[PDB]
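**Student:** Handing you a structure now.
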Amino acid sequence: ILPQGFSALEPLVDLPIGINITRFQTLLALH
Amino acid sequence: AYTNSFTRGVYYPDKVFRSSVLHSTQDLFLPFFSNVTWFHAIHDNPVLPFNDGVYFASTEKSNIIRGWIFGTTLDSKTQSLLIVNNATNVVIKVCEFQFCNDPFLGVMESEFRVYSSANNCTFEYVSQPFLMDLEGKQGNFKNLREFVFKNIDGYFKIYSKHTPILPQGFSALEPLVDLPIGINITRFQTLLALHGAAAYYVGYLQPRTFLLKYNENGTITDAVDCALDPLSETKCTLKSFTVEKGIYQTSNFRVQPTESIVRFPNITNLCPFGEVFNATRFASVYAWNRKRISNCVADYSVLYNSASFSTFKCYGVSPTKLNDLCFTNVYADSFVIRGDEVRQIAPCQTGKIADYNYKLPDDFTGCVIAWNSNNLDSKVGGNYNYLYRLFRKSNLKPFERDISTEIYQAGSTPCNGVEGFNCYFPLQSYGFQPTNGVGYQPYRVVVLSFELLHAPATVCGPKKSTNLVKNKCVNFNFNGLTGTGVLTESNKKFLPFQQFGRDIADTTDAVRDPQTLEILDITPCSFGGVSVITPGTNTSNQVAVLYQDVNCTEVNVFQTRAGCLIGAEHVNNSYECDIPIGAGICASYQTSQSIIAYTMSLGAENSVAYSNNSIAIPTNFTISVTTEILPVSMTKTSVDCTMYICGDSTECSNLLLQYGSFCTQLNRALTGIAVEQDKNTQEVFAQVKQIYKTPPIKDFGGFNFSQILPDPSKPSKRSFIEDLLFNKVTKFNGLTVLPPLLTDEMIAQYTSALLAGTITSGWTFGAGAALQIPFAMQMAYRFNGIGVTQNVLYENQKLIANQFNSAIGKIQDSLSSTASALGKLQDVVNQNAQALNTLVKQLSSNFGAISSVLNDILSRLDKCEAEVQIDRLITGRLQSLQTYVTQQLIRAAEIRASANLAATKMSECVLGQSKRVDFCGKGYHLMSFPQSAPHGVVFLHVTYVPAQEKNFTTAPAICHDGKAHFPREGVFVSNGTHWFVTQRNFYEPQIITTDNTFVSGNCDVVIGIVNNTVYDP
Amino acid sequence: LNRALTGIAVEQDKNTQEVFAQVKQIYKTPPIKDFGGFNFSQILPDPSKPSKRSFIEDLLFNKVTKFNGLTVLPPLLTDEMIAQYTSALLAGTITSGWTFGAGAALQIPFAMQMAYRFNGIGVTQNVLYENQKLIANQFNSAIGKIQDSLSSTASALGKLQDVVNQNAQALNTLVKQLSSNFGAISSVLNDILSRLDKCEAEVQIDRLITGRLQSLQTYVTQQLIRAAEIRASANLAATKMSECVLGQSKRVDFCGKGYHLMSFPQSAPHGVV
Amino acid sequence: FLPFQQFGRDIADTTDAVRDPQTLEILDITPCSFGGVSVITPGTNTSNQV
Amino acid sequence: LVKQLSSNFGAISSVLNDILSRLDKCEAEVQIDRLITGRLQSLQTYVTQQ
Ligand SMILES: *[C@@H]1O[C@H](CO)[C@@H](O[C@@H]2O[C@H](CO)[C@@H](O)[C@H](O)[C@H]2NC(C)=O)[C@H](O)[C@H]1NC(C)=O
Ligand SMILES: *[C@@H]1O[C@H](CO)[C@@H](O[C@@H]2O[C@H](CO)[C@@H](O)[C@H](O)[C@H]2NC(C)=O)[C@H](O)[C@H]1NC(C)=O
Ligand SMILES: *[C@@H]1O[C@H](CO)[C@@H](O[C@@H]2O[C@H](CO)[C@@H](O)[C@H](O)[C@H]2NC(C)=O)[C@H](O)[C@H]1NC(C)=O
Ligand SMILES: *[C@@H]1O[C@H](CO)[C@@H](O[C@@H]2O[C@H](CO)[C@@H](O)[C@H](O)[C@H]2NC(C)=O)[C@H](O)[C@H]1NC(C)=O
Ligand SMILES: *[C@@H]1O[C@H](CO)[C@@H](O[C@@H]2O[C@H](CO)[C@@H](O)[C@H](O)[C@H]2NC(C)=O)[C@H](O)[C@H]1NC(C)=O
Ligand SMILES: *[C@@H]1O[C@H](CO)[C@@H](O[C@@H]2O[C@H](CO)[C@@H](O)[C@H](O)[C@H]2NC(C)=O)[C@H](O)[C@H]1NC(C)=O
Ligand SMILES: *[C@@H]1O[C@H](CO)[C@@H](O)[C@H](O)[C@H]1NC(C)=O
Ligand SMILES: *[C@@H]1O[C@H](CO)[C@@H](O)[C@H](O)[C@H]1NC(C)=O
Ligand SMILES: *[C@@H]1O[C@H](CO)[C@@H](O)[C@H](O)[C@H]1NC(C)=O
Ligand SMILES: *[C@@H]1O[C@H](CO)[C@@H](O)[C@H](O)[C@H]1NC(C)=O
Ligand SMILES: *[C@@H]1O[C@H](CO)[C@@H](O)[C@H](O)[C@H]1NC(C)=O
Ligand SMILES: *[C@@H]1O[C@H](CO)[C@@H](O)[C@H](O)[C@H]1NC(C)=O
Ligand SMILES: *[C@@H]1O[C@H](CO)[C@@H](O)[C@H](O)[C@H]1NC(C)=O
Ligand SMILES: *[C@@H]1O[C@H](CO)[C@@H](O)[C@H](O)[C@H]1NC(C)=O
Ligand SMILES: *[C@@H]1O[C@H](CO)[C@@H](O)[C@H](O)[C@H]1NC(C)=O
Ligand SMILES: *[C@@H]1O[C@H](CO)[C@@H](O)[C@H](O)[C@H]1NC(C)=O
Ligand SMILES: *[C@@H]1O[C@H](CO)[C@@H](O)[C@H](O)[C@H]1NC(C)=O
Ligand SMILES: *[C@@H]1O[C@H](CO)[C@@H](O)[C@H](O)[C@H]1NC(C)=O
Ligand SMILES: *[C@@H]1O[C@H](CO)[C@@H](O)[C@H](O)[C@H]1NC(C)=O
């Protein structure tokens, strides 16, 4: 390069984690 | 030496009596006209292979041929069947026989050396005595003794036929004893006696379909080998031994693969199953382990053949196919459970294991492997290292794990650190002791979860790969995905995670080769329908074959766009179409004689001598009579859906009630049809309010109607022609035919009334009352109605009557000669009979049931298990009826349209005179006459056809005194010296006067105006 | 089912034969087109084409637009043969009026043919001759508008295109049905066989058949009904050909709006104009 | 029936005739007479006689 | 067409909600496909007749 346009997302690894996920967080780095 | 098997090797397929019926069966028979090896023996006999069954025959004069030997090695290492017929007592033994280098029985007999030992013998049978030839005696052969020997699932079936006398002829072989020998037979030998010439014949069976024709006495008298040649294939396809001229679709050509192609990823490392199945420690079921198996060669036959497993259930897959199939990944979910809980590790189970500790998807593909444990997983004082989840607030989703030591508040008491009432731990542990019962001892269970292929495969079975061959039809297997087709290079670009391509039908369009990452298109190898082009079998049995939409290279020989036609010679000359091929090509049987193929002619080439001042005016005419045949009705069938589906069975009827109103709505539809058949008949014939009669004296101006009016001397007052029509057109399963409301006599009376009205009153009986008129005057009006002045009839009345009478005579001669005249009504009859015959035969179908006979199910199964087989038969008999009824409704609609057309013609052709071109026959319509016919009506259309013409010069108008004179009716013509005005459809020149022409304008506007004079009376 | 579809294919050729092949001979126009000012160059064959079709026919053909055991059989009468039949019908109509229908083709000047057609509608024939030049120009202009209309928008042939679309649509539906599971583990028959031994497999396969047969029965039933509709249309077309082109129709709005004079057939893909 | 044949069949695969197991004679099996029953009635506003 | 909804077609009940409220999904799948196998035929019959 939200930008305007179209793009399909390809698959990456399929991980058999088996965990019940209800929460999320992203990770940012600190200077 | 070899000979041609001249119509031999057919046996009675079963033990059911049949008569006057053609029955189709597929089993191992010797094909007609095959080559058979012929051996003769003067005064020795080779060992032959036993493929899938052998046909044997012999001609005898001294009974040299005695018996047969069957087995695999015939040397005492395996069991071997020995059959000997030594002119007196048939002896059958199954022993581990030691055979001699040259087996024989002496001929007075002085030897017995067919075998040398008996050991570990399992079967012996000896028949009663008889007498046969025993001495050496020469001459000509008197007894042909034919046999068939085959082994199906351990039953050794012997068929035979004895007849007085390869000879030409036909003879079916009846069954003899059925012996449960259970031996794998790969080899054969015959047995000859040693001292006299004694020939015998050996043939071989291949899987064939045969059509057997049973005669009136129930003996098979002929047969068609449905896989012999195109004519036999056509005969078998139509279930008849006679084929009419035309083109039939009998089969489908399919190119077969030449070699198999097996392609797999080139990995040779073996998969770590031992570290899973023989692991030191299994995880607990609340915290089961999941090892991913990838990048290896797996072998599930070792795990499968091993007897150590207690239970083995595969869902979606079968254990013997796992060796060929391969996967993107395999997961081994490993844990220990209690024995009685093994049942819960399965799709669609619930319980303390299935909901809380290990849930499988209900759409699960893979295998559940389990075995008991009592060495490792159990101790004295119990094994308390195994924990399971005993309480959870909600169940588990498929393959979710959830480790948690949070003490479970069963109620509303928030204990939050201390166990109590309604506050327990979710993890519980049961112990395992060697003294516990079967259901409470530990079992080690591993479930193998398979992801079936959608991505590059990494876990494949021990099946070895092969080399790849391009541009040939092959039977391929790419990573477990199988199919047949030609592999070619392609220019498609699969992106790296995509392995397979698909077509609209979800079939594979292209694949990426697992060894070399290139894209290969998969196009199934060329195929197409095969049509047989044949003259009727009463002329010739020679045929031509059309291979549809192929070039013939893939298959004297002529390539057309309909396909490549073989056996028909291409002829440059065009003719009228006979047997259509397609794409403009027709074939026929012509001249010694052979089948020809040609481009269809569209008619003779003609040009019209057009000019701006030339008109052709007819000078003579012909009265023609043509026959138009229309269906009016079809047989009023009625089907009792209950007796058909559930004949005389309460159990079935009660099951049928679970399908609701399907019966009464089918009975309703058929009733509606039967009613419309009577309405159709009523609309076509009953439009006349009174029954009219002709006078006893037939003074109709020379027109002879004696062949269309009723003849009082018959038991049914039909016309002569009607009798001819009736002589040309030709129930205990709940299927009936209702009679029509209007009998043939009543129809004849209606047509008689219509004819008498037409003859004596013209069109007046249609509009209102029948007003008598002389027939000649009626014709005068009909001629006037077509633009021919009435005087033409009167001046030529005698000629016209003779032409009419002659035309009628030709109709009788035509109708009296060939059967094909009534084909439109006969096809309707044939279609209805055919629909019913199909419907009746469908009762013989199983539809997946154990038997087509409903009573045989009920007499063998108790009601509850029986319910499945019976609903399955209903599920098929109902479809057969729905198909039949739907086809009848569509066909009835076609008949209704035809009947409506017939009624329209009756109204406009017979009752009036039609100005609609070619509606009431070709030519200018005069009159029509109805005649009845079986399930239809025949109209005799009387038409005026111009016969002879001359070239006359014309002009659109004539100038006189500067005025332009135009015809009132007719055209101006000139014979080269004088101008006349005449009627268009009959040359009759008249002097041009002011009373035949009219004046409008001035002769300076009109294109083509000519000079003349007009006489003024 | 093979029988029902064969019956349909046969009726498609009979329908074509009934509409176009009612003339016993192949007629031809003279090389000199002296038809009283009526210009037929746009409906008569032009010898310079690889297929002897009229200009308008080419316009019609430019507007109307297999490995699962599904095939299409060719018609018996090729487009060229249809064009020859329509050419013969046009040449007959132009040079002999209605006489070629009843019997032999009797030549007549075109202007006289029109004189009869005008007389047939209650207009005295002198009206044509006095106004013959005007009439020819209006005819020629009307023909030009037909080409311009046909040459401009795609929608002119919608009745034939819908038939084509319906048949393609029926086949596309039929092909897609092979992708359906019908309760089976997989829509791909080979994938069932390569994974299950015969006996357990028998259930999945009968289940797929139980659905592929229904798809065919539905298709065939719809084709029989649609074929009946086409047959009715073909019968109507044959009736018009007989009463509109070969004769002159007194039936109101049967052969177009207005008082009918003449009609001209032109071939089109899977139909007649 | 020829000696190994015990049963006969119709087109519908129903039995047409059987050979009696005690006396080896052939007996035809024709299902006993049956047929539809139709009710002929004036409308019920006139009469309930049928 | 409306009455055909009351038919069982071999199922335990003609009422779809009564199957779902009584059987878990997996065993239920058989009874439901069985009801569909019949409601579809009823519609196909209706549509064909129409
Ligand atoms: C029946 O017996 C024959 C022996 O005549 C078996 O054929 C042998 O099969 C093995 C395995 O493929 C080959 O290595 C041998 O060479 C074959 N023998 C001959 C003479 O060719 C046959 O497999 C047996 N069939 C069954 C089902 O047991
Ligand atoms: C019109 O045609 C009819 C036959 O269609 C002619 O009648 C024939 O005349 C010849 C004389 O040359 C006789 O030999 C035949 O026997 C007649 N046949 C019949 C059936 O009558 C008639 O003469 C023709 N008229 C004209 C004027 O040409
Ligand atoms: C109407 O035609 C029939 C023939 O279809 C005539 O009957 C024939 O008459 C002749 C006498 O001229 C007999 O020799 C034939 O045997 C009769 N045939 C039949 C079948 O009856 C009948 O005479 C004709 N009508 C008139 C008034 O002449
Ligand atoms: C055109 O028709 C007229 C009228 O019949 C013919 O004139 C007659 O010819 C015959 C002999 O040729 C004479 O005997 C008559 O007297 C003529 N009629 C009159 C009124 O003069 C004329 O010949 C015909 N022309 C041709 C070329 O056939
Ligand atoms: C028909 O006759 C008329 C009158 O006799 C002709 O009219 C004459 O035509 C010539 C040549 O075109 C003119 O020069 C005269 O002036 C015309 N006279 C009149 C009174 O109109 C006419 O041409 C003739 N037509 C034919 C075909 O012969
Ligand atoms: C019939 O109409 C065509 C047009 O559709 C005429 O052909 C045109 O003739 C003119 C000359 O006047 C040329 O300039 C055009 O280029 C031609 N167009 C085509 C498409 O050929 C034809 O000449 C007309 N016929 C007559 C006898 O005039
Ligand atoms: C046996 O068949 C072969 C090939 O079909 C043929 O060439 C040979 O002549 C046949 N034997 C006899 C005796 O005709
Ligand atoms: C044929 O073999 C049987 C086998 O037991 C024997 O009893 C019989 O005598 C033999 N027939 C001869 C030697 O003619
Ligand atoms: C078969 O023959 C052998 C000969 O040595 C004998 O030992 C054996 O007991 C016999 N029976 C079986 C069943 O093998
Ligand atoms: C066989 O058919 C013939 C027909 O001519 C008949 O006479 C005969 O009685 C039938 N039965 C037998 C056993 O021949
Ligand atoms: C082994 O796999 C590689 C991968 O592309 C391939 O190139 C090579 O030819 C294979 N070897 C054999 C012997 O098939
Ligand atoms: C487990 O051990 C036994 C005995 O050592 C062996 O026969 C078996 O093959 C092993 N399991 C696997 C998967 O190899
Ligand atoms: C067979 O057909 C030919 C010609 O169609 C006919 O002449 C002959 O009589 C027919 N034979 C039979 C037995 O139908
Ligand atoms: C028939 O085969 C030839 C030979 O390869 C090929 O050139 C031709 O295009 C094929 N198809 C035809 C003639 O329609
Ligand atoms: C038929 O015509 C073709 C023209 O392409 C010619 O090649 C062929 O030899 C002709 N056949 C005969 C038998 O005259
Ligand atoms: C009319 O004249 C043309 C040309 O002179 C000729 O070909 C045609 O056969 C003639 N017609 C008759 C019926 O004589
Ligand atoms: C048409 O008629 C005109 C006179 O009206 C004449 O000059 C012309 O030559 C005629 N046509 C032919 C082809 O002769
Ligand atoms: C016993 O069977 C024979 C065989 O035909 C039969 O004739 C006899 O009547 C039977 N006896 C009884 C008592 O049924
Ligand atoms: C019943 O039918 C009769 C005759 O058709 C009519 O007169 C009468 O009014 C009808 N009654 C009712 C209640 O419809």
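Chain A is numbered as in Swiss-Prot; shown residues: 210, 216-245, in order.
When the header is checked for method, it gives electron microscopy, 3.0 Å.
Cβ atoms are placed via backbone N, Cα and C, with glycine included.
What Swiss-Prot notes for the natural variant A:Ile210 to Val is this: In strain: Omicron/BA.2.75. Quoted from Swiss-Prot for the published natural variant A:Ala222 to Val: In strain: 20A.EU1. According to Swiss-Prot, the experimentally introduced change A:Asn234 to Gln is described as follows: Increased resistance to neutralizing antibodies.
Help me picture these features in the structure, burial and contacts included.
**Tutor:** Around A:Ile210 (variant position), the C-beta neighbours below 8 angstroms that are at least 6 residues distant in the chain are A:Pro217.
Taking all protein chains in view, 4 other C-beta atoms sit within 10 angstroms of the C-beta of A:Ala222 (variant position).
Taken residue by residue with DSSP, A:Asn234 (mutagenesis position) is part of neither helix nor strand, so it is coil. A:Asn234 (mutagenesis position): 11 other CB atoms within 10 A of its CB, across all protein chains.
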**Student:** How big is the gap, in Å, between the Cα of A:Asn234 (mutagenesis position) and that of A:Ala222 (variant position), rounded to a whole number?
**Tutor:** 27
**Student:** Hey, which of our recorded positions A:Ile210, A:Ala222, A:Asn234 end up with a Cβ under 8 Å from chain B?
**Tutor:** A:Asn234
